[PDB]
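Have a look at the structure below, then the notes.
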Amino acid sequence: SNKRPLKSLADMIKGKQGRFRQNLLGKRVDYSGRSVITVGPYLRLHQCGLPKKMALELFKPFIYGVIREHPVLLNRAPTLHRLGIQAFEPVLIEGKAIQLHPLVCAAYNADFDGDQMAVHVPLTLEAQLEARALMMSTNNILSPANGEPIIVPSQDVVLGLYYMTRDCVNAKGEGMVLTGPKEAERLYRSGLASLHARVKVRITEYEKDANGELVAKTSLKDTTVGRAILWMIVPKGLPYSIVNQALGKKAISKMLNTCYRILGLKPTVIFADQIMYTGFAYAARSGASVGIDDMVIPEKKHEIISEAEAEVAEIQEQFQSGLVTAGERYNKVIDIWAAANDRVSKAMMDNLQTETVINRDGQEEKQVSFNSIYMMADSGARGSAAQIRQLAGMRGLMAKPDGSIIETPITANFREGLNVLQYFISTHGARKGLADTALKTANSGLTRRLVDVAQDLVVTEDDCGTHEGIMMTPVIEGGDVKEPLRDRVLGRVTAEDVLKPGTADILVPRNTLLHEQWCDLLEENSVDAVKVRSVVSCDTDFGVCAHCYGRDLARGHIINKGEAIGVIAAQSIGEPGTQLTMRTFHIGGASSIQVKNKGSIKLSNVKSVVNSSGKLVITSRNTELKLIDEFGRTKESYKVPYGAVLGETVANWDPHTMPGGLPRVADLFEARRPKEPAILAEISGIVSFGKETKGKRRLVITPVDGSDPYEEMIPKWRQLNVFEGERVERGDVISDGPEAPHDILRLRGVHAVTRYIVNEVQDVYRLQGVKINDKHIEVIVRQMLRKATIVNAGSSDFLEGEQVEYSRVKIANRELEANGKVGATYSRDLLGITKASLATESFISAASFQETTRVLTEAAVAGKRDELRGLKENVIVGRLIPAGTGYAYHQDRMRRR
Amino acid sequence: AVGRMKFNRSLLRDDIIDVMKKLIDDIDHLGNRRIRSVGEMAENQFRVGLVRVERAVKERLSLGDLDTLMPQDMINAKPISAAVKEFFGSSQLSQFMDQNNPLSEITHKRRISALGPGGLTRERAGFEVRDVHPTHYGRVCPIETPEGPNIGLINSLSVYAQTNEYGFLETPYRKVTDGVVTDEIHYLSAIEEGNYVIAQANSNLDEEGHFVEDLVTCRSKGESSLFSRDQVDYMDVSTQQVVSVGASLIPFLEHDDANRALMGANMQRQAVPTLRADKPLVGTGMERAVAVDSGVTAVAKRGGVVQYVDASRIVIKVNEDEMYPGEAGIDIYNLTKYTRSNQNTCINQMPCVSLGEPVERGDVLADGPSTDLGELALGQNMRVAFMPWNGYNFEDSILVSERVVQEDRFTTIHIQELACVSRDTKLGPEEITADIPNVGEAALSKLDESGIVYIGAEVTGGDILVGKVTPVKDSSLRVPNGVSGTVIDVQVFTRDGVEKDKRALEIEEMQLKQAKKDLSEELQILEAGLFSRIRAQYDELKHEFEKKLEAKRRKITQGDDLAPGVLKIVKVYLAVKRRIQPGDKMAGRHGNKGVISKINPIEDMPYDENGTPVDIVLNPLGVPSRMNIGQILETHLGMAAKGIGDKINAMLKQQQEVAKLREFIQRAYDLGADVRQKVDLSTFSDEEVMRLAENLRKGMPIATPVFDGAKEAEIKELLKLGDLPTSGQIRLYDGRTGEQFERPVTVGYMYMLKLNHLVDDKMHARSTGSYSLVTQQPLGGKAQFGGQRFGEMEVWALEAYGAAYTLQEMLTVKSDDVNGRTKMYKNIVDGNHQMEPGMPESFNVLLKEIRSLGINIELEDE
Amino acid sequence: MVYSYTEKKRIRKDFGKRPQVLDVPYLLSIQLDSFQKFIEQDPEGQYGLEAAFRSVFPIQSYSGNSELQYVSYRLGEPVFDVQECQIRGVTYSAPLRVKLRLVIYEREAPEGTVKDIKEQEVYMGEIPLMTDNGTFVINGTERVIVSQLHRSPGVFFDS
DNA sequence: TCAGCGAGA
RNA sequence: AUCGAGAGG
DNA sequence: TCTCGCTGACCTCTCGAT
Ligand SMILES: [N]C1=NC(=O)[N-]2=C([N]1)N([C]1O[C]([C]OP([O])(=O)OP([O])(=O)OP([O])([O])=O)[C]([O])[C]1[O])[C]=[C]2
Ligand SMILES: [Mg+2]
Ligand SMILES: [Zn+2]
């Protein structure tokens, strides 16, 4: 009778609304509340504002027979990562709303918006103990994705710190010598000295000795009144240079990181509380305000607009000149308008920075302007450069109805009025921005696949004893070192003894965790490349070990046994896409190589042809360009296109004519196969190049030192150009194309395929400004490489070529070698995260994930048995997970009696 | 017919052949989609009912009869009535109206949906349908769309948009002939306007109508390009032609990004009417149209002189020219008073006219909710200071002065309807009498002798409104919990054949007597004029009056068509006033929004040199991160308007001659670079000028049409006229210390709205309660008093933490372990808390469901 | 610049620059026009209940020479007005009174004239009425039926 | 809807 | 309970 | 090698009708 089809028996087991995903993986719970969240600036990190109306009900059985002795868990709706649930000690407040600490707002993505959070009460004693020891906001100083602190001053606090620590020329009280920070505070409160007055103060600072003791150093330092006042809350053991500068968001983040590294946990939380209090107080005292006059419209825009309009008019030469094809015209118009947009943004920023000309004691000096928009910009509290240039420059280009960009520019900012046509154009960008958070968030929510493919991994032993590792090198693609060698190696063990430049001297012995001091020692040496112990080349079966993993990023020190590294890695990788797609509407819907230092031209992997003129024209498709200075080779990596011809300009080409983000990340994680790649199979050294009558040119590659040759078929149409590429390495490029991860694995190796996947994912993540540690991607790749085909098993029980767990094959080979048997040979198989998750031994996990009917049919016909050893199985059957606190219980269960 | 016309036009015109010929040789375009309104859908449902009736008639008449076949027995009205009843009440397009404010009703009535029967599906729809199209210009608002999955699919009609005979949206354009714009208007559809080139509204024109600029910006073929005067064929009729009604209410819309304009247009619809409607100081000029067309305000049907004024009713004495020959000459306008809304808000009409005041046709006589003198008033003008204040406006939060709470500027009345239904039961277990078993003396005395509560009584939680006992456990209707209020209305419903108890007869007859007295008074008010005219057919008039009174009494006493199985229904209306507190969502018209975090004492708020504190403190960091500069511009313009109003009020406080007030108000109205409005005070009389100045003493309202609003120079001039700084920023002093803030702070009056997102409606906390049947899990709603869902992502978070015992207790002890729950509650209450988790009942449900599929799944012991 | 008495009490200061040549139309004109087309008498069978009746009114047996017809229709006065419909919790509807007609012809004699014609007026269900504000009252709740954006009937060629 | 996936032709 | 229509995050 | 089904695409609240 109803229009919708009837729900059958299988419909109640499979799907999002099925039994698994709606009642076993996620349940509704008692002792839970919810209300709107408001800001409490008086709260400490371990505190939150819990209304008495809730506390009367949530603690009702406790009341029958309490707030301070029993913590509560606060929870925001998305919960993109672990810090979306934290434990606080509640203080009873009047009203209905919940008071949330301002610092944990970034960790929760919380906002005083109408936003709501849930409350949960740990009932059992063990639940309270684990809440206090693990989920407390004080224990969550550092982010799990990367070692950066997750609690950070923002908005009002950043503006207050930036107002205090900034200086002004000829401010009241300039040039006076002060006996300490207290005198500076006294002159500020008395009104005798300004907060930006450049004074000379006597500062006593402490620095840790060799044994760790604190020794004081007293000296007179050129500073300001605000910095001197701020120095009073800085704990003992930090240099004065941290506050002797205009503090932005990055400066405060670095200061908090330094405090955590030098002092520890409790000093860091105390320092964060003091910084928040001081920032709020001095942002209130500053009286910062935004006005229509604060946005200054430069006179350069009125000419740059005309220049760009004339440029595009000349570029489209009345459609009679030719080459007005839609591909070329659109690209050149977009390039011209982007050039105009960046020129106007630079012009307005330059007008705003030195808008203030200040009269000194008889001098008309120029200093950085105290404009409100500018002070909100460089402080980094809130407000990107794109938004500011939209306000005071132009809007620029907008998102097309399609994925492309509008041809027509807005050519107007928001301080000035917009035409109805321009506003109609910007409505397209508005629709795209809201549609990204409305629909594209499903693509991010990748996260579930990553969680399920990797949820089985738990750190199980201290160390393998292995020696394998991966090369770590800096990234200099963009003309600067985007990822220094310290960022890659920090907090990870060393597989091989790092040797000092030269020989017989080792800076870092192997099997030592490279913490901040070891990284500084490595940076003392001019150059260093370290082979780092990794998780993909981990000898542990059924898990990973602490040494091959590295350091617990959230806790700083080395990771302990029992930590679910797979879930943490999956959450860390999955969050940035989800968070960035949501923040798309914040924006509003909006040819040569030049080296830093001149020198002689060097090249790497380059094949070129001599042009008719003296210039050199590149012929190879993949060519890299690196310059050498008068002192050494310049540290950049650049890509030279096929048609390119060669502060010195060393390359020239036309990007227009040749003579995705999360989709790309998913393609890498699903082990997609590109159509083009064709690379050498086995190292031979001789290519026969025999003549074959068949249309597809046939390649026979025969070894110099081996009798058995290899023959391959190379279609001429599919692969137009074929090189020699002999015996350099099995996997050498024979035809031009994007390399396939499966072939790259099979030919080069596990380490090489891991490096390829990690680099290709991190390029996409870095393009958007996201910073995630590489060990998470390495964990995910390790989950990708779990199946092997046992070719030529011999004495093993495997029959012909069948997919088998790599751990089982390795254990069988070890047992056979103990008994003297030859063992089974195998080839590692690369499986996408979906297929690898569906191919797990347990059928309950596969049924819960996806393909429920098919998985159940396979398990039923095959008579499979599930041992319930992973996290998801024990969650479903409602027992303790084999991780964290329950890891000891699960190990006791495995050891049995 | 429209389909045949489209088929002929597409092929430039055997029918199947022509389609194949052109196939061998954009759907989102408006020319491919037409509008289907309520009338056509009702006609289609009538067609469905009528074809069902026709099938029934054919089946009945297939037998054939000589003289025994008649129209009556052949047809039956049941299928048609069933079909129409299903359409009006169960159709997807038949929606519960949004009744938060007049603007919400206007937007709902002007709403256009691409979904519905014979339409698209939100999950199947792609990006092409959801995106703006060049044909949306002037027909569908590009700004106002839902923020959820319904984006792009649910759309709002533009201000000037119509529908032609064929159902295609069309827009008005000014015909341009020989280079001069002509006042004649031609409505053009998308396919019709595609051929023509259309000039823009922002095109300067001379006195004769010629375009000022040599080259005029235009559009053609879906693209905008510069054009000369000769080629121009049409011009936009207004600058509001593109935006909808809701989006046109935003002042300075061209200074906002379309995202924040969308947010403001949506949040204008959740604004709750307050105790006093306060006009927007800065507006657009569309408030009057919205208020009049919404129908919430009583509008004089005929022009006349007011004869009687009252809170509940207004009487108009119609003019001699406007009376019908048979008409007595009296128009009575009864006013809605404290009635519940669809969204549980209050509907109130208050007269805005005085006795003896002349009235013409179309004048507003009473002000509906969120209306002030015929102008839509969705919020209150508030003095805002854009500056951080100790982190109490930290992250988009809002700090509110205690004077706002004291003056009840944002206090709202919310009416809650509770119903008590008595059903028929064998052996008479259920009772409805006042006497109930095990009832407190105070609770019994609270209810009347009829068992119902008295009108006007104050009721708190756990108090019975209507007395009832059933077996006999008390089935009395009572307020659920927490909710408190006063009984403003009680309605008792009984069927014609339903037995009426004497006490229930007493209550129902009291209500009916009140209604009959009201009706008799209303009839006698009109009959008095006719009787007086007869004094200057008395028996006939008396007989007609008696007949009308008897008919009204019969209509009042007519039994209601109660549902089968129930005897009487008693409805109790509770009205309570909600005062703002920390946790209430506040927002403006430019996309800005926030939650009150603290109620700050009046002395602690920042104050000016004159000692006047600010009402609202807003973080300035939320302005440049977003792209809502319109809020800053509106703040400056509101400051200037309040300065003008303050000057007028100052001249009113000390007695000033009417000449000075006339001169100042004329100067204020004449200010502006070039304004079409020409207010001439020389035409007005002295009393009219005094009344205007009295209305302007709280601030002169300002109208800024979208894409045609006030320039910055005009705002600066208005600030100058009010003796205020042109920068819009003033020196503020800290209330707690008296120390001047180191930088000037912009201060002005911004129109703030209170949204229907109160914290008391949202605050919830459950310890334990009812559990579902199929799965022994807590319920899933605040109304059902259920727990919060602990989704899979939260389980992932606990797994990442390694919190094994917390996750185990949340999976089993807090849900699905019936024995575990039962033992845990005793353990927690006793104070020695220990849990023994077991198998969740959901796992057993899964096992049973899998076994019912034919697959044997078991629990292997070892 | 204020002529109405309501606007004369308080004139809003207008900063607009562009002259207004076409006044804002009635905001709810679409609902009123649609329901007026649906309800009002149509001399031709193009729109409304008239067009609806001309579709399936001629219900008769196959080749029986006895068909059912009608002459016109009329909508009666509603029993209750909007306010007491909302109070009572009942639909605000108007009874539909339709005058039907039936014709009887000679059996197996098509050439012969019609034996008799029977016309009579019959009540046919309740049709809900829309108030002056463009809304409907259904079961005591005030409802709005929004317009639908659907593809125009005809032929289109898309890939 | 829109993809991607292997397995029949 | 389910479905439809909305809304907030 | 290429069609061809089969698979996939967080939390909360309000209302009424079945
Ligand atoms: N899973 C999921 N699907 C969704 O569709 N949406 C989600 N979550 N949110 C949550 O709410 C935050 C943004 O909401 P908003 O209104 O506060 O926007 P905003 O930019 O952060 O601040 P503002 O409104 O002041 O401009 C966002 O992170 C997320 O947690 C909102 C929509
Ligand atoms: Mg928010
Ligand atoms: Zn290891």
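Chain B is numbered as in Swiss-Prot, which gives 399-411, 423-434, 444-889, 913-977, 1017-1342 for the residues shown.
So how was this one determined? The header says electron microscopy, 3.1 Å.
Each residue, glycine too, has its Cβ placed from N, Cα and C.
For the mutagenesis experiment B:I561 to S, the note given by Swiss-Prot reads: Resistant to antibiotics salinamide A and B. In this structure, B:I561 (mutagenesis position) belongs to neither helix nor strand by DSSP; it is coil. Every protein chain shown contributes to the tally, and the Cβ of B:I561 (mutagenesis position) ends up with 30 other Cβ atoms within 10 Å.
Listed in Swiss-Prot as a mutagenesis experiment, B:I569 to S is described as follows: Resistant to antibiotics salinamide A and B. In the three-state DSSP assignment, the secondary structure recorded for B:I569 (mutagenesis position) is coil. Within the same chain, the residues at least 6 positions away from B:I569 (mutagenesis position) whose Cβ sits under 8 Å from its Cβ are B:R548, B:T563, listed in sequence order.
In Swiss-Prot, the entry for mutagenesis B:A665 to E states: Resistant to antibiotics salinamide A and B. The structure shown retains the original residue. In the three-state DSSP scheme, B:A665 (mutagenesis position) is classed as helix. Cβ neighbours of B:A665 (mutagenesis position) (same chain, under 8 Å, six or more residues apart in sequence): B:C559, B:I561, B:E562, B:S574, B:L671, B:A679, B:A683, B:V1186.
DSSP assigns B:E813 (mutagenesis position) to coil in the three-state reduction, placing it in neither a helix nor a strand. In Swiss-Prot, a mutagenesis experiment is listed as B:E813 to K, annotated with the note Disrupts the enzyme's active center.
For B:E813 (mutagenesis position), the count of additional Cβ atoms within 10 Å of its Cβ stands at 26 [all protein chains shown].
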